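Visitor: Below: one structure in structure tokens.
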Amino acid sequence: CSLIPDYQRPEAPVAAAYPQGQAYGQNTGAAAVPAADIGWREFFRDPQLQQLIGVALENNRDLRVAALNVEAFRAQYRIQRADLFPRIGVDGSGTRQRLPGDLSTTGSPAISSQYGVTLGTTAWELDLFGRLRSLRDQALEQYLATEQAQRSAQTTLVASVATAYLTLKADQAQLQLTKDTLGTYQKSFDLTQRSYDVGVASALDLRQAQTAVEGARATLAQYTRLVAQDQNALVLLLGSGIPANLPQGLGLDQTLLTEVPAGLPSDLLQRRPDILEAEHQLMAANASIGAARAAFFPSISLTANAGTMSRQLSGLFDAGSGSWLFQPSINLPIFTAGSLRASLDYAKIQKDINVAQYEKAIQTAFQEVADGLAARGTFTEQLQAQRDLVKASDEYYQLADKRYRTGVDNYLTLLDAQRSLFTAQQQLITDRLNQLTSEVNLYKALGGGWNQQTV
Amino acid sequence: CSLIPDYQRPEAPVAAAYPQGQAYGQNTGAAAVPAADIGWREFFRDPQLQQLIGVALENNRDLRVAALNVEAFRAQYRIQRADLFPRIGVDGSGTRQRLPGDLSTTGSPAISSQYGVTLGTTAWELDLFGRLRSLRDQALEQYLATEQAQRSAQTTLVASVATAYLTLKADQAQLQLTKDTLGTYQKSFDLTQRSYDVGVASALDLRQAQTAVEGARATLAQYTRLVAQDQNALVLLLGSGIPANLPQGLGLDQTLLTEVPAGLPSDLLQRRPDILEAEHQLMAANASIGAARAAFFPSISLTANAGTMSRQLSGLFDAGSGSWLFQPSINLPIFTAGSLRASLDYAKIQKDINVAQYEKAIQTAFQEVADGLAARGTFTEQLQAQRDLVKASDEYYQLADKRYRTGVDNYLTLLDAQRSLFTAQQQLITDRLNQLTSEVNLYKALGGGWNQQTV
Amino acid sequence: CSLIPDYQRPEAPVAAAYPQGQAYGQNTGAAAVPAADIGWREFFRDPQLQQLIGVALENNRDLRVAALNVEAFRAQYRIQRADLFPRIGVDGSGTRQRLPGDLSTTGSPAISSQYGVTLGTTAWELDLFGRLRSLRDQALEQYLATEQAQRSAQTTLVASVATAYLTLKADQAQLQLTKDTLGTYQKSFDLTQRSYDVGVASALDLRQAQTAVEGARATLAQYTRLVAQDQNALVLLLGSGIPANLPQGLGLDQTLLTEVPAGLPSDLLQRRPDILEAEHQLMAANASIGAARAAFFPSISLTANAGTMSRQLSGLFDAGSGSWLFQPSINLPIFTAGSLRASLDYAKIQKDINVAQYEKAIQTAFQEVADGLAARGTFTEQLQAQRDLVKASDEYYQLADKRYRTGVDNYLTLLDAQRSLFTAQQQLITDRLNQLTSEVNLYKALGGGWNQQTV
């Protein structure tokens, strides 16, 4: 009979509800369908990203290693399952010694020889008190923990691919907007050079208009470098090259993603993968306590074989040479120097170590979901304010264009208004990128994109 | 006999004094009470911070794992100490074999069965030359390194909780100043809207007063998220949530911490816990060299038991069946093919690796303490030059307020000085937060808070 | 015989050429001399940096651990190589037991005290099918992987030392320009104080002049702190202190690094050390399959000894007590419970894991070299624009100095032009530092400085 104690899951050391305050919105309560059960095909609505994630889900190498670890742990589980059964083997022996006359039976030094081949098992421990079954269950729980870790690696890879793709999508728009600002500065320098060549401006204004262009083209260079260094960072995450037959993507202002229900915090114990990984490692540490307890109890070993024995090698195949052996053995320790007790304390300590690691994983998940809820609460007001700033800059540019077309303002004032519009659009692009990255990280922290479609 | 070499502590490859220069102050020499002897209750002068650290030293799970690891290594040391004793047990054996008619002693095939219940040991290695004692000493030193690791984890947790609390305390005042800047901008927009509706201001001055207001609103919405996102970071480090009945904390302008003596570079060898951990690992490797040395010498084992044996089953514990067995064994390897010398060389290489890691731990501790001393040397004049800036900006604000009260300037010019006051106060708050974070990290680097009060 | 499968190096899962776009130059094709064959002495053309590397390569404690791990794994290889030879040792025995009246040959309880002193081998497994040979090959391949890891650590240390020294060289020039800016601000404050004393200006201008000098005293302190905290990191990387007999260094405007050719990605498989380390790990995992295949085949163990056996204690000297024993045995498993097949599957899975890790090492090296080439293609135009900006600011300042020498402008405007000149001159230093850091990292990713001279 077994000796593994009864497993009881520890309570969550978090608050009962997600945090409130000025940053957070109202709590939605329970979830009809959780964010884990929502597949990543319905979450990401950009069809270019839906193909890039599909490329990265079988061309990546971290996901491939995390997939192969599950097979590596099944191969370790089958080994530990195999030790309950006896190891039937063929064992051929030979012995040739020369005892002296004192120790030999004939009172004379004579060379004695015995040979024989048997079929049978040696030292086959009969798992009566549940030791080898406890090690089997420990290996099975470690396999389940690896199976959860593969899903966690897939969710991390999906959120990383979406983050890098949105980063490239933002930096290309930044490059185009800086390419417009450089042309504005170039036109302003051309008008200042004309005004200096006719004799109305001095060299002091020509040098300032030169410094503006020479400061803009350095920004153009250091944004071209960023576009290339994000293309390389996406190519490394994909595992292969970027596919050529890709569908046309969406702009940053469109609704790229779908909102997900946060749900209750107690759902995080049921859906997030690494919490389940820590729980299964806790169950393995629990199953080790049975193997530590069974060392006190008696162990039963067995040795049994049957075959042919003879004096010389020629008498092996002959009839009448049948032989068998049957050796049972029981063993019970009485006095160890506190050895088995200290091993039992070692198992009981590592169970509490896994309890503490499980609780720390729950607390980390709660913290990085509350951060995403704070970001979702505040980024709506932040982007509404930035979009109103962009609209007011557009109205200022249209009014400056009316004063230019009428004839009151020269062209340098209109060029001064264009880059003031472009700065406001650049800041909007950066804030929208931060809003999308926080939502992608919230989707990873809530259970992630393990399923492809919704269940 | 013992073959462990005489342990010698290696010299620290650092300079004899803390570095000088125009960033550092002047070295004070020796220290009557070094920083490890100063507890964290008399160091942090905030009564709220002390209660938060009192919560964190009980509820944080990362400290709990390190508090269980020392007991795990204690159990491992007890297991390795238990090897110096014979394992006494009850062995109930049995044997029933059928042999052919030539190897049997009668020339006829028969069954030679016996049974026996004995009590005693087997393979008890008599530690004469000190192999198992050297392994016991290695387990003892590996136990002694783990409580130094626990002390280092406690110092790191104390510095992390203090840094997170000061970051929260600074970010709340940053939010409080951002709200006032937005309240300034809203009045400056309402006055421009009134002046536009009256007829004096064009619609090119309304739009830029609108863009200023939206630029303030976006900063408010991104500081609220920061306050929430480091409230969650404090809650994660505290283990449990923030308590409700808290004392009244101190503002950033007051003396929040205590000045601490730097001391000498030769004190880091005595008081910083990770250097003592790296030293005890070196003592463990020096102990393992003795266990590798003992393999060249003859090993002595013993097998001795006493019990009752019989030919058939029913006559086991009946009288006239007492028996013993005594077996000494001596082994000395003559020709291992360079195996034992390779194991000895491997032990020496492990000792040299621990030497190099010990010296690297000393060098990194010196680098951290010298960074903290440089920052302590320069932040005093940095914050002096920063407080003079806020004093001059406040004098500018009061002179502009006198001009407004007299009737020379309008209410649009006074608000442009109030914003400069707010900008200078925000920069002062940021520099003060940097000064306090550097002093908390300097307190950690010198030996940290492991004691609670002064010793 | 040997059961190790044939090793086939996998294909590079990268593109056949480095990427091309707006940020890259032209692909120079194959390199007649590679980047890994260029020594670091010829690459770093600064006579101070060469001496700093010639100190750091001897005094660093990470390179010492990496250069001792190759000796540890050489000893671990020699241990496994020693297991092919039989262990020849002397064995002293002895047995005293009182069998009961049933199991003794006399019919009465007899005491059978025998002894023996012999020399020979026990349990010597004959490696006919290549199990221990494949284990020796696995240990040899892991030794070669550690050999590659040492060179990878040396290249990383060289790149870190060069980056830290160039950062110190940049920050000292930043200190000098900040001192010049502070002197300009102090002269402006003295002129404004004099104009306030005569009565031309008001206190409203004196406070604004005071704020600008406090803002420079607050920056001088933090740049002094940056220079000290960077010197401490350089002394940490060097191991020992900075030597006093340093030769004269060079400025950042002078050409410090030799241009290295990029070559082809197919050279990355040949000369980067952390690709060869992942290759030798794969060869070790390939030898592990030959180690796992040999479990299905018969193992031939041997015991063989010769010496003097006797009954009394005094019989071990004289003749007539000699003895030998020769005991061969073969074992062949027939039925296991899927244990050997699971171990073979585990070996194949551990081969495929190292296949995936080798491909990921190739992809990481490709991404790093591609980022370095994207930096090299853009930093030329960025630095050209920045030094043209510095030249235009110098011409503007010289025209302002002409207007001051003539009599039109006062000293307040001439001093105002110098601050813009210093701002451009210290943006150029940051851009030059970023270019040199990217070039050092591109040299490290291409194969790095393993050799001192050109090979």
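Using Swiss-Prot numbers, chain B covers 18-472, in order.
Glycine residues also receive a Cβ, built from the backbone N, Cα and C atoms like all the rest.
I grabbed these lines from Swiss-Prot:
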MUTAGEN   B:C18 to G, F or W  No palmitoylation occurs. The protein functions normally in antibiotic efflux
MUTAGEN   B:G216 to A  Abolishes complex formation
MUTAGEN   B:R420 to A  Abolishes complex formation
MUTAGEN   B:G424 to A  Abolishes complex formation
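Tell me about the setting of these features in this model.
Guide: Taken residue by residue with DSSP, B:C18 (mutagenesis position) is part of neither helix nor strand, so it is coil. The Cβ of B:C18 (mutagenesis position) has B:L145, B:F146, B:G147 as same-chain neighbours under 8 Å, each 6 or more residues away in sequence.
Sequence-distant neighbours of B:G216 (mutagenesis position) (same chain, 6+ apart, CB under 8 A from its CB) do not exist here.
In this structure, B:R420 (mutagenesis position) is part of a helix by DSSP. Long-range C-beta contacts of B:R420 (mutagenesis position), restricted to its own chain and to partners at least six residues apart, with a cutoff below 8 Å, comprise B:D426, B:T430.
When Cβ atoms from all protein chains are considered, those within 10 Å of B:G424 (mutagenesis position) total 7, not counting its own.
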